[PDB]
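Visitor: Could you have a look at this structure, given as structure tokens, before my questions?
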Amino acid sequence: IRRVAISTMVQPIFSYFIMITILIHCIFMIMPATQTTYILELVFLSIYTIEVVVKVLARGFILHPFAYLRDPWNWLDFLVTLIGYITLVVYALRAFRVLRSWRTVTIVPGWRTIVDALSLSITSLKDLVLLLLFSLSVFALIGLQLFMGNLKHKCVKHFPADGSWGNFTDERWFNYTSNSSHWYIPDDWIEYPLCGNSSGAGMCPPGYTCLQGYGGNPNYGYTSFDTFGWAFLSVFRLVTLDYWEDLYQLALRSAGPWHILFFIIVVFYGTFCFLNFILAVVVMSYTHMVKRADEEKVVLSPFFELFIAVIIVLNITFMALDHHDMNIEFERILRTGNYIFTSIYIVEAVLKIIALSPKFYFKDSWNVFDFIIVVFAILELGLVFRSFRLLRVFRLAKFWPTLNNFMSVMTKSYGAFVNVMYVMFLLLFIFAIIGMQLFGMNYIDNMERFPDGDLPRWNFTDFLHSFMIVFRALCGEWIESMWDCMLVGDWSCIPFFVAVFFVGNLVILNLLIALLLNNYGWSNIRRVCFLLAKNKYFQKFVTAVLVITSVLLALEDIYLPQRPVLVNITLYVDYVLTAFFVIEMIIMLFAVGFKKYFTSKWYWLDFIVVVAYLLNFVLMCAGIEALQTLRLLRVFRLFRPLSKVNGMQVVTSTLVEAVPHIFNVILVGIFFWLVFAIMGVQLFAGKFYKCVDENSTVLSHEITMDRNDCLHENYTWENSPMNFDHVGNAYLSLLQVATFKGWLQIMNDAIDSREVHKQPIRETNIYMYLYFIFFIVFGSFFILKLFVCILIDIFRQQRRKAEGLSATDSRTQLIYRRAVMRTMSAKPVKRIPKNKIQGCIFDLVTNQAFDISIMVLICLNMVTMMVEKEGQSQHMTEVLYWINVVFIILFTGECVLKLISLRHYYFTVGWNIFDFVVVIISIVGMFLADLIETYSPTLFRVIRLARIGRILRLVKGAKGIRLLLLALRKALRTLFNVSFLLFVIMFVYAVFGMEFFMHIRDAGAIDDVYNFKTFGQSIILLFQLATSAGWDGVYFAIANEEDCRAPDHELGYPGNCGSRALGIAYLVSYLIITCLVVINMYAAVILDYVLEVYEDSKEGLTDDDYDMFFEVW
Amino acid sequence: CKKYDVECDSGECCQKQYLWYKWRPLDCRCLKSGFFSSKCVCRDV
Ligand SMILES: CN(C)[C@H]1CCCC[C@@H]1Nc1ccc(S(=O)(=O)NC(=O)c2cc(Cl)c(OCC3CCCC3)cc2F)c(F)c1
Ligand SMILES: CC(C)CCC[C@@H](C)[C@H]1CC[C@H]2[C@@H]3CC=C4C[C@@H](OC(=O)CCC(=O)O)CC[C@]4(C)[C@H]3CC[C@]12C
Ligand SMILES: *[C@@H]1O[C@H](CO)[C@@H](O)[C@H](O)[C@H]1NC(C)=O
Ligand SMILES: *[C@@H]1O[C@H](CO)[C@@H](O)[C@H](O)[C@H]1NC(C)=O
Ligand SMILES: *[C@@H]1O[C@H](CO)[C@@H](O)[C@H](O)[C@H]1NC(C)=O
């Protein structure tokens, strides 16, 4: 018995039998269930019970140290078997049987490293979880205080004076106002527009008043700051940057532009800091695991090569030149060129095989690749094999050194990459099965709840759609799917989607980033002028002049013509600045001389500005209007003084040393996106046309089968704005896909696509999703995440150089040096208690029980803050005010007792000072709360935020939270410098966009509230765009060139037409500079400091160790 | 000469056609018809 069980258990045949059974079981869960599926589930359950019986008879149950349930693997298997039998005996529970598939992770070699890294990351995220909860709660309370009911603001028609509704009575007015038919809504809109009486907020049309407390909240009532739970969901959504432009715009439209400040904080503190902490934790976990893994342990002449290289480049260019709606000459050229290229390739292969003996020729890998290409070409011209043509592009890898090194690096460490990708796809499969089971029927049962009773494009109806929705959540979009799920489902949708976001986005994708980081990483005059140039006052004066004039330049808005005084100031400043630039250039030329002036880049910038201003001045003298683009070049003088700010040198040094690597990665990405864009052109070129009516609505294929029927019924045969008609369009659409902005429409048109000149049909071509999935793996998860890795490495080196550390020292030596330097500065201190009564108070105060009681009181006060909600009675508000009064009194008693006990020693500790400040603020608040509210509601709400001060004491006493906050405080100066660089870049782009797109007509994201008319609105848009959020709408607005009227110079009309080329340049440059370079800098900084802290607390000494030493001493 | 939506090689296309209620000029264009494959047809400019 026992002998048989042991002998059978450890044979690999049994393990592989069970693994094959599990894989078959997965394949059967993918397919819909029938009677066959029922019998096969019984078969599978029988196999699993045989396994469990064998294992238990082999080992035991729990008693032994090596019993059956001593390993979590057996725990998972046994629990799933119990759940399967429970489902058989007696629905939501039967989904989790899919968890058995987790065992399949062991098939791939090298899985132990990835599994251990994942487990270490999860176990290390505990303290980050505590800090995340606290910070999210604080922000949710602030948002509840700021935006309570603001998202319910609606434009209501005035009570009619004609008397059709009747003689006015208060009841009659309420009855009229409450009717939904009297709320303003543009036709075809699904949500009511928000309004607000604050300056800069959404205005109501004439005859409409902005009221509060009517109707429901946006998005089926799921997007509001009405309660602490909803505020928490909104804060988490904002932190994750998930569709956050919508909430951002709703809040700023209801409350006013100044509330942007709020979003600045949460975005900076929540996105640029914590998610980077999670990334740092994952990086450390993977690095520890990899460290442990490592520790454990004619035709053959260069001219011919160049000829074939140029032929390959020409072939790639011709393949890229293919597009939709060509002329006959062009494609005749292209096909003839393809025939010539195939002929050249055949000649190359034959000449090589003859010159170099056949046995050796096929030995080389590149030769066999060439031969495969030749075979595919001969088959292609023999006879779809024309897809295989794409392989030719990869031939260029032999000749491009950087691309060759990239591919060699990828081939070196394929095992880890395949393990991570397999884990990602296995987790996606598990989540897709679970979602399909939990939410499968609700989408069909409750279709009516959807806006048109029609099934949404993203659902859980079948396995394919479940996988697509889960993959979309893993990409970062989970809030909208959760909205639909809640509409048809229940609360269970929230934990699911949110969970999918943690496991996939914040753990798995961060782990992929960690892999990428680990693997891819006359004498008088000259004398006076030199003296005046080196002088400090002169340099400060020049900087001040530049900054003042640059700031003035931001006042040139759409209202400038209506301010004659501002126009005069602008003109006179232009003339004075021309004179000033000429004088400064002359002074610098006398000071440094021609040679050094014209070999420096900064003096090139100054000279270019001088030339532009002289050109503008000679134009004004000649009577020609000044070119505005040229006079906008003076802002570029702000970069030299900016680089001289304290501590800014590290950031700029990092950026200048990272430019070459970033350029190389951009080239490699252009190559891979060229491959994908050629494929996209060949797949979707000319297939995005569709029939639309007077209203821009697609028609059924039953009524319009194609373009002929479309035009016979006097309809429009309209093309989609984003398409794959040629390579440039494919580039732009793939950029939309990789950034995850505008991708939904592209895939919808892609999967409805049919033959050319045919009406698209909903989901007739579902499997085209595959095309995008691959791209997102190889164009977004890999190429776009190299920038952050490059920045991390270069910033680590730059900070090492900045602090004077030698490049040759190893990490242990650096840690020892840091410990020694810490030991250099340390001093003891002692306090003295009283007099007997004072000494008794002292003994009471010092006791840790007092601190824990205060801890509890702070927690209760925080909860009382959470209890506040919109729509609560005035009685409830008074009761909550009185509870807060009690808490304030208790904390004031704390301060009195501690002051009495510690005399002047109270102020030695910084946290005592924080508590004292908070208590004084709360007392003044008790004095002023009655007065302030009576004498704008916004002022009272904003001043009541100091209430949050006395719950911020909750962080005091924590150890891990203190560790993270110390890491954040060491990095504060660098983070501020990065933010200042970001704001200067935003200022430059704001002025230029004000010049370019100040008159475009309202379209897409651009409207009355959000546009480039003023500097403030431009800054709002640019802050939103710095995260790449919602740039598809901005692009559609600023690149529009249809139904636009040109300017009339004689009549003075400036126009309302956009520029597609200018829009592309502006937006792509902004996305590359901010989203891919400057924003990533944050992460770099964070990681370094966090790592520096963690290795101090793990393999070194920390300030807390010295603190304990001196408390003892 | 031949009509709209018919194979042609740039020298045999009718000047104009009364198709969908307007006299529309015709040029022999060449439209996507697969991977690196296109069918050359007479369509209006
Ligand atoms: C007896 N009677 C004192 C109470 C009942 C009658 C009406 C008045 C009062 N009602 C009450 C309202 C709100 C809060 S509360 O809890 O919402 N607000 C705060 O405690 C709080 C409020 C403010 Cl304005 C504040 O000022 C900011 C400082 C910053 C610099 C100088 C001003 C500070 C505060 F702590 C509160 F407890 C009490
Ligand atoms: C140094 C770095 C780290 C921080 C930079 C400070 C920003 C938070 C400042 C700089 C410019 C400021 C903006 C300047 C102009 C405006 C317009 C202002 O609204 C108005 O113009 C009110 C008048 C109206 O709307 O009618 C709203 C605040 C806002 C967006 C400001 C919000 C705060 C901003 C972004
Ligand atoms: C709103 O007004 C319309 C117009 O008379 C009326 O038919 C409708 O009943 C009103 N709504 C309610 C809830 O009474
Ligand atoms: C657009 O919609 C309106 C109302 O929904 C309807 O008359 C028609 O579908 C379109 N308008 C016109 C004038 O045809
Ligand atoms: C276009 O549709 C009309 C309407 O039925 C039909 O008479 C005509 O033959 C069609 N032409 C083509 C080329 O399909």
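Chain B is numbered as in Swiss-Prot; shown residues: 50-94, in order.
Cβ coordinates are placed from backbone N, Cα and C, and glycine is handled just like the others.
Annotation of the published mutagenesis B:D58 to A in Swiss-Prot: Almost complete loss of activation of B.germanica sodium channel; the original residue is retained in the structure shown. One mutagenesis experiment catalogued in Swiss-Prot, B:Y70 to A, is accompanied by this note: Almost complete loss of activation of B.germanica sodium channel. Listed in Swiss-Prot is the mutagenesis experiment B:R78 to A, annotated as follows: Almost complete loss of activation of B.germanica sodium channel. For B:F84 to A, Swiss-Prot lists a mutagenesis experiment annotated as follows: Severe decrease of activation of B.germanica sodium channel. Annotation of the mutagenesis experiment B:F85 to A in Swiss-Prot: Severe decrease of activation of B.germanica sodium channel. As a published mutagenesis entry, B:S86 to A appears in Swiss-Prot alongside the note: Severe decrease of activation of B.germanica sodium channel.
Give me the local environment of each listed feature.
Guide: Residues within less than 8 Å, Cβ to Cβ, of B:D58 (mutagenesis position) and separated from it by at least 6 positions along the same chain comprise B:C77, B:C89.
Mapped onto three states, the DSSP output places B:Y70 (mutagenesis position) in coil.
According to its DSSP assignment, B:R78 (mutagenesis position) is in a strand. Other C-beta atoms found within 10 angstroms of the C-beta of B:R78 (mutagenesis position) number 20, with every protein chain shown included.
Secondary structure at B:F84 (mutagenesis position), taken from DSSP and collapsed to helix, strand or coil, is coil.
Shown in sequence order, the list is empty: the chain has no residue 6+ apart in sequence with a C-beta less than 8 angstroms from the C-beta of B:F85 (mutagenesis position).
Using a 10 Å radius centred on the Cβ of B:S86 (mutagenesis position) and all shown protein chains, the other Cβ atoms total 13.
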Visitor: B:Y70 (mutagenesis position) has how many other Cβ neighbours within 10 Å of its own Cβ?
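Guide: Its Cβ has 9 other Cβ atoms within 10 Å.
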Visitor: With B:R78 (mutagenesis position) as the reference Cα, tell me which of the mutagenesis positions B:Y70, B:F84, B:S86 is the closest one.
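Guide: Minimum Cα distance from B:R78 (mutagenesis position) across B:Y70, B:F84, B:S86 lands on B:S86.
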Visitor: Counting every protein chain present, what is the number of Cβ atoms, excluding its own, within 10 Å of the Cβ of B:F84 (mutagenesis position)?
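Guide: 20, counting other Cβ atoms within 10 Å of B:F84 (mutagenesis position).
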Visitor: Give me the CA-CA distance between B:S86 (mutagenesis position) and B:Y70 (mutagenesis position), in Å, as a whole number.
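Guide: Given the Cα positions, B:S86 (mutagenesis position) is 32 Å from B:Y70 (mutagenesis position).
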